[PDB]
Amino acid sequence: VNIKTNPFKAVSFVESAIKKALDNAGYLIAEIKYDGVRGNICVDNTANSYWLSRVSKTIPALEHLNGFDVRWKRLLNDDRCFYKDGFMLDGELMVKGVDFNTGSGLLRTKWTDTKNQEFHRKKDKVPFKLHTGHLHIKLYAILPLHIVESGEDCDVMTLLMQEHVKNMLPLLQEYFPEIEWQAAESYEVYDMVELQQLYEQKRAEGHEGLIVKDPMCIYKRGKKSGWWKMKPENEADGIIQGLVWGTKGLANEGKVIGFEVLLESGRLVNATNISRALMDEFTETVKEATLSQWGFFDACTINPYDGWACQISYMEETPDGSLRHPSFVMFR
Ligand SMILES: Nc1ncnc2c1ncn2[C@@H]1O[C@H](COP(=O)(O)OP(=O)(O)OP(=O)(O)O)[C@@H](O)[C@H]1O
């Protein structure tokens, strides 16, 4: 319909599905699931761009990057550009300096609060323009525009799309050096233990997930199977009543990675996969409370959280009630 960009939206973690992609492909693409605003930058053969969203609506802080710019004409003419018909870039639009969800608020703002262009005071009525020098973007796909307009799936499997994006990247950086153009970080994992290892390595850096991509899946339209969110999206309850610590026999952590959480049903779940920042914050609390013994692991560790009711998140649920890949969300 009238530029219904309608991008590929990953479906939620389904381990059986991912296991079948793995078997059939020989590995899995896994990228960080960035938290920003998804941009679908349409550039036509008229040398016009549209900084659209996942919902085919223009993005306020970036509405000022739309319309005609000669450098798109020159980029399309370039040998190295394969989309002479025009193209759509798919990726995450991040702001530099701020945290996620300040960046995102910044992008949806129209009326100031200054991270502005003008320049490189304000009291009201001012169309805010996000300064390009604040925009960091992370591309994961690019489509020939006529396929975006038709609604059809773009028949480029995942492993090829990355070639198409690493090839577009220097034309973009050359002609438009205002913006920080980059490719999403992708890792190729050969087994399910490698997938879990990577996932929690990234939870530990405060990224709350990955998008697992079937390397042989093509670029599909709308929410469809093939791209999977590996992120705890089922939230849940319980009381904390224990501390799970950190594997001193073979691993990264020497102090508290989560809680023993008694679930409503009678299940004891060890809700861990947390940020590193929450790990080191929880250990100080454990370390201090126990230092009214002075020792710190007639005497045992005070957990200054036993009995604390909480909300745990998990990825999915096995027949026998097992919660697959559970993490802590917040006490409640
Ligand atoms: N590296 C990535 N590869 C693909 N999609 C990604 C990637 N990183 C972030 N995303 C995003 O995650 C999406 C799909 O996840 P999801 O359906 O949960 O939406 P959400 O934006 O994360 O949250 P919500 O829909 O509830 O508002 C995309 O629309 C996109 O913006």
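The first residue you see is number 1, and the count goes up from there.
Heads up, header says this was done by X-ray crystallography, 2.6 Å.
Note that Cβ sites are derived from N, Cα and C of the backbone, with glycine treated the same way.
Under a cutoff of 8 A between CB atoms, and with a sequence separation of 6+ in the same chain, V55 (ATP binding site) has no neighbours. Taken from Swiss-Prot, the feature ATP binding site applies to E31, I32, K33, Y34, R38, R54, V55, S56, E92, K223, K229.
According to DSSP, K33 (ATP binding site) is assigned to coil rather than to any helix or strand. Within its own chain, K33 (ATP binding site) has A10, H207, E208, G209, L210, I211, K229, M230, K231 as residues 6 or more apart in sequence whose C-beta sits under 8 angstroms from its own. Residues or ranges marked as active site, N6-AMP-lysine intermediate in Swiss-Prot (evidence: sequence analysis): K33.
Taken from Swiss-Prot, the feature divalent metal cation binding site applies to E208, supported by similarity to another entry. The secondary structure of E208 (divalent metal cation binding site), as reduced to three states from DSSP, is coil rather than helix or strand.
Among the sequence features in Swiss-Prot, the mutagenesis site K229 to A (Swiss-Prot position 238) is noted as follows: Complete loss of transadenylation activity. DSSP assigns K229 (mutagenesis position) to a strand in the three-state reduction.
Looking at Swiss-Prot, the entry for mutagenesis of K231 to A (Swiss-Prot position 240) says: About 99% loss of transadenylation activity. Every protein chain considered, the tally of other Cβ atoms within 10 Å of the Cβ of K231 (mutagenesis position) stands at 20.
Residues from the binding-site residues list (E31, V55, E208) with a C-beta closer than 6 Å to any atom of ligand 1: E31. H120 and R121 flank a stretch of 8 residues with no modelled atoms, and their CA atoms are separated by 15 Å.
Of the deposited chain, 8 residues are missing between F297 and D298, and the straight-line Cα distance between those two residues is 13 Å. Residue density at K229 (mutagenesis position): 19 other Cβ atoms are found within 10 A of its Cβ, drawing on all protein chains shown. Remark: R38 (ATP binding site) has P7, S53, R54, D90, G91, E92, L93 as non-local neighbours, by Cβ distance under 8 Å and separation of at least 6 in sequence.
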